[PDB]
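Got a structure here, written out as structure tokens. Questions coming.
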Amino acid sequence: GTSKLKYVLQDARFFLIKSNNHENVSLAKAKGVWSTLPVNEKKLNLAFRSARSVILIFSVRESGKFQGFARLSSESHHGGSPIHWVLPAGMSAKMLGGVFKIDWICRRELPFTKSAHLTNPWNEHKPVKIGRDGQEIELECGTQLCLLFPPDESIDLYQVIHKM
Ligand SMILES: CNc1nc(Cl)nc2c1ncn2Cc1ccc(CO)cc1
């Protein structure tokens, strides 16, 4: 069912994560970690202290889809292992040393065609698929977007609710 999912999303904050390639999203799903640029790392750390749940919604550039969503379980921390991110052009490894731990809520895909009816007030009411890495998604839009994803029956939200 969706009841525990709705509970997790209650009063959550949502942020759009735009990855340049699938490999980093695959690594994030396997290891439960994410890293972003310093400007967004600061935003996520502020949000983590401010909200009962902080939700990252992932989209690989040019894929035309979202690849799932996850809840921050910690602030960023350095010096814990060297994550073998595939680094885009202009992207060095020192701009990813901040590692957040995340718990996946859904690892299923959602095509952009299914979210065309949702606009984000914090990005000029453009379709929620549109936005830069780190763009915040307003509560109602973010909640409805997460509820569009196919259910991920491999995930038990009981442990996530306890992290809260
Ligand atoms: C592990 N995390 C990430 N993995 C990937 Cl492949 N792209 C990301 C990630 N975070 C943000 N972006 C988009 C971006 C923004 C700025 C530059 C600077 O050249 C490169 C890429």
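The first residue you see is number 1, and the count goes up from there.
So how was this one determined? The header says X-ray crystallography, 1.4 Å.
Keep in mind that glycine also has a Cβ here, set from the backbone N, Cα and C atoms.
Features from Swiss-Prot:
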type    : residues                                         : note
BINDING : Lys18, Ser19, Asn20, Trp34, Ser35, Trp85, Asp133 : RNA binding site
DOMAIN  : 12-149                                           : domain 'YTH'
MUTAGEN : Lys18 to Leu (Swiss-Prot position 361)           : Does not affect ability to influence alternative splice site selection
MUTAGEN : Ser19 to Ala (Swiss-Prot position 362)           : Does not affect ability to influence alternative splice site selection
MUTAGEN : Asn24 to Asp (Swiss-Prot position 367)           : Abolished binding to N6-methyladenosine (m6A)-containing RNAs
MUTAGEN : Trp34 to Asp (Swiss-Prot position 377)           : Abolishes RNA-binding and ability to influence alternative splice site selection
MUTAGEN : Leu37 to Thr (Swiss-Prot position 380)           : Reduced binding to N6-methyladenosine (m6A)-containing RNAs
MUTAGEN : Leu44 to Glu (Swiss-Prot position 387)           : Does not affect ability to influence alternative splice site selection
MUTAGEN : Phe66 to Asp (Swiss-Prot position 409)           : Abolishes RNA-binding and ability to influence alternative splice site selection
MUTAGEN : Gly68 to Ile (Swiss-Prot position 411)           : Abolishes RNA-binding and ability to influence alternative splice site selection
MUTAGEN : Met95 to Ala (Swiss-Prot position 438)           : Reduced binding to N6-methyladenosine (m6A)-containing RNAs
MUTAGEN : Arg132 to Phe (Swiss-Prot position 475)          : Reduced binding affinity for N6-methyladenosine (m6A)-containing RNAs by 9-fold
MUTAGEN : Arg132 to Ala (Swiss-Prot position 475)          : Reduced binding affinity for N6-methyladenosine (m6A)-containing RNAs by 100-fold
Helix, strand or coil at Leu37 (mutagenesis position), per DSSP?
coil
Express the distance between the Cα positions of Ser19 (mutagenesis position) and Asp133 (RNA binding site) as a whole number of Å.
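It is 8 Å, counting Cα to Cα.
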Provide the number of Cβ atoms within 10 Å of the Cβ of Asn24 (mutagenesis position), excluding the reference atom itself.
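Neighbour count, Cβ to Cβ under the 10 Å cut-off: 23.
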Which chain neighbours of the RNA site, leaving out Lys18, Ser19, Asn20, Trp34, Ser35, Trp85, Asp133, have a Cβ atom within 8 Å of the mean position of the site's Cβ atoms?
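Checked against the 8 Å cutoff, the neighbours are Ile17, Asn24, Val25, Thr36.
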Under 6 Å from ligand 1 by C-beta, which of these mutagenesis positions make it: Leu44, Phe66, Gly68, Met95, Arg132? Sequence order, please.
none
Between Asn20 (RNA binding site) and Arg132 (mutagenesis position), what is the CA-CA distance rounded to a whole number of Å?
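About 11 Å separates the two Cα atoms.
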How many angstrom lie between the most widely spaced Cα atoms of the RNA binders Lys18, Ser19, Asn20, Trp34, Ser35, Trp85, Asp133?
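Greatest Cα-Cα span of the listed binding residues: 16 Å.
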